[PDB]
Amino acid sequence: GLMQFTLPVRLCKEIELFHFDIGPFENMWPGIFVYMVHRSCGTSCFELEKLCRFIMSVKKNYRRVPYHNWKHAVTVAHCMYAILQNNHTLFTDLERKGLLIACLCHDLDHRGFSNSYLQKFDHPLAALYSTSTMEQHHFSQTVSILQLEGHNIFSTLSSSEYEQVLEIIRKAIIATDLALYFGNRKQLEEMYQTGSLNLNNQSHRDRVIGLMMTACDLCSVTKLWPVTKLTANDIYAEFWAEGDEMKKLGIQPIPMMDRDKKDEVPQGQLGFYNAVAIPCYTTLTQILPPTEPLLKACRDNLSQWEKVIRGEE
Ligand SMILES: Cn1ncc(C(=O)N2CCOCC2)c1C(=O)Nc1ccn2cc(-c3ccccc3)nc2c1
Ligand SMILES: [Mg+2]
Ligand SMILES: [Zn+2]
């Protein structure tokens, strides 16, 4: 009960900032996550024994892939922590509980391959889940872990509160399908500009939570340039392995996944920042003004990729 988690001073301070990097010490990440749950949600919202056992089962169900791994899960949870702590009063008690867990679980059992590769390979998961294939899998894996003996961190919630939190988690995890992001952001942009945006409207909150999930998921673009650049290497390690596997199916991969077109990465980053990242953090800042540091960091990194092309690095 009176057992707090305490980080060393540099982490205690920097964990509050959007651009925090959780570091290379894997064994500190569970404690970093519990710290964030305790400060974001309260020391009472989960039984520590049940939370610790849930965290370690989630960790075990992430694979040893270059990018879609346990570090990504905790990284995405930290960005959500930073958003929630900078928007104290905008979110319900159940939303705070559900969203940190959603972020931890959002890529559970990722194989390092896109929905598109699963469909072209004809993976069983593509037959079970026709759209948002991996994201429906990630939610299914989250529910499976919640149902292990002594893993139900939501046990002390009412039947109503329990169905609500699992509903928040399902929507949040599905929203991490970037194919769904484009239409979600357009609708939010329309609603904000016509002044029809209403945070008491559940379907409006759902859309705002969805954009938060995209923002947290893409948060490598909001880090210090060396973190952004080094994270990009892990992203391309997976893209290019998928491209290799496309070539094995006798399919020319898109340039993004073709290690032969390594040369064009800088321009591909510009397209990504302009088409996906900048619009995401722009709309998020309009709806939630205190998330502006994410947009500022993203713009700083866009400027770094522009310097790479101009041969200044
Ligand atoms: C930084 N960041 N963060 C998350 C993601 C991301 O999208 N994820 C979804 C898939 O799962 C990984 C995260 C990225 C990213 O680099 N995106 C992209 C997106 C589109 N591109 C086109 C090219 C490219 C084109 C031509 C030649 C060479 C490269 N390169 C890119 C990188
Ligand atoms: Mg994902
Ligand atoms: Zn992810």
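We number chain A the same way Swiss-Prot does; the residues here are 724-1036, in that order.
Placement of Cβ uses the backbone N, Cα and C atoms for every residue, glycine included.
Per Swiss-Prot, these features apply:
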ACT_SITE  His791  active site, proton donor
BINDING   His791, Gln992  3',5'-cyclic GMP binding site
BINDING   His795, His829, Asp830, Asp940  divalent metal cation 1 binding site
MUTAGEN   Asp830 to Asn  Reduces activity 1000-fold
MUTAGEN   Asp830 to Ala  Loss of activity and of zinc binding
BINDING   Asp830  divalent metal cation 2 binding site
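Within its own chain, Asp830 (mutagenesis position) has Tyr785, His791, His795, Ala796, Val799, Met857, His861, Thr899 as residues 6 or more apart in sequence whose C-beta sits under 8 angstroms from its own. Ranking the recorded positions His791, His795, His829, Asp940 by the number of CB atoms within 10 A of their own CB puts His829 at the top. With respect to their backbone Cα atoms, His829 (divalent metal cation 1 binding site) and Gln992 (3',5'-cyclic GMP binding site) stand 24 Å from each other. Listed in chain order, the extra residues whose Cβ falls within 8 Å of the Cβ center of the divalent metal cation 1 site residues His795, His829, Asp830, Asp940 are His791, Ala796, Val799, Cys826, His833, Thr899, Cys939. Selection of the recorded positions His795, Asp830, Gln992 by a Cβ distance under 6 Å from ligand 2 yields, in sequence order, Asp830.
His829 (divalent metal cation 1 binding site) falls outside any helix or strand according to DSSP and counts as coil.
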